[PDB]
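In what follows, a single structure is set out as structure tokens and then discussed.
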Amino acid sequence: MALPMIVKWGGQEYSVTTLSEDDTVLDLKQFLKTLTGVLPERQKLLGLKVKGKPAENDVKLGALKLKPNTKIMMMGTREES
């Protein structure tokens, strides 16, 4: 599942929000893989974006309606490339 949370791994601090209703998780997804390109490779989040079963694109703000208060944390998300 893709919850609208914010990632701040010290050096790297991105935004894993759900975006506007008009948009979708698929959008940010491409922006994350293109900006970090580490999520689709290796990562250890507290729960957001699990391996062996990544969130779906159908997921949207109107489908989550969550808040950023969740605060997501990333671990071992460095490729140095």
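Note that Cβ sites are derived from N, Cα and C of the backbone, with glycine treated the same way.
Here Swiss-Prot describes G10 to E as a published mutagenesis experiment; the accompanying note says: No effect on proteasome binding or nuclear localization. Around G10 (mutagenesis position), taking its Cβ as the centre, 7 other Cβ atoms fall within 10 Å, counting all chains.
Counting every protein chain shown, the number of other Cβ atoms lying within 10 Å of the Cβ of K44 (mutagenesis position) is 11. Looking at Swiss-Prot, the entry for mutagenesis of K44 to A says: Aberrant diffuse pan-cellular localization and loss of binding to PSMD2.
Under 8 Å, Cβ to Cβ, and six or more positions away along its own chain, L46 (mutagenesis position) finds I72, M73, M75. Under its mutagenesis entries, Swiss-Prot includes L46 to A with the note: No effect on proteasome binding or nuclear localization.
One mutagenesis experiment catalogued in Swiss-Prot, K49 to E, is accompanied by this note: Loss of binding to PSMD2 and PSMC2, and loss of inhibitory effect on proteasome activity; when associated with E-51. In the three-state DSSP scheme, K49 (mutagenesis position) falls into the coil class.
As a published mutagenesis entry, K51 to E appears in Swiss-Prot alongside the note: Loss of binding to PSMD2 and PSMC2, and loss of inhibitory effect on proteasome activity; when associated with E-49. If you take the C-beta of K51 (mutagenesis position) and look for same-chain residues 6 or more apart in sequence within under 8 angstroms, you find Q43.
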Neighbouring CB atoms within 10 angstroms of the CB of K49 (mutagenesis position), all protein chains considered, total 23
Integer Å value for the Cα distance linking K49 (mutagenesis position) with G10 (mutagenesis position) is 19
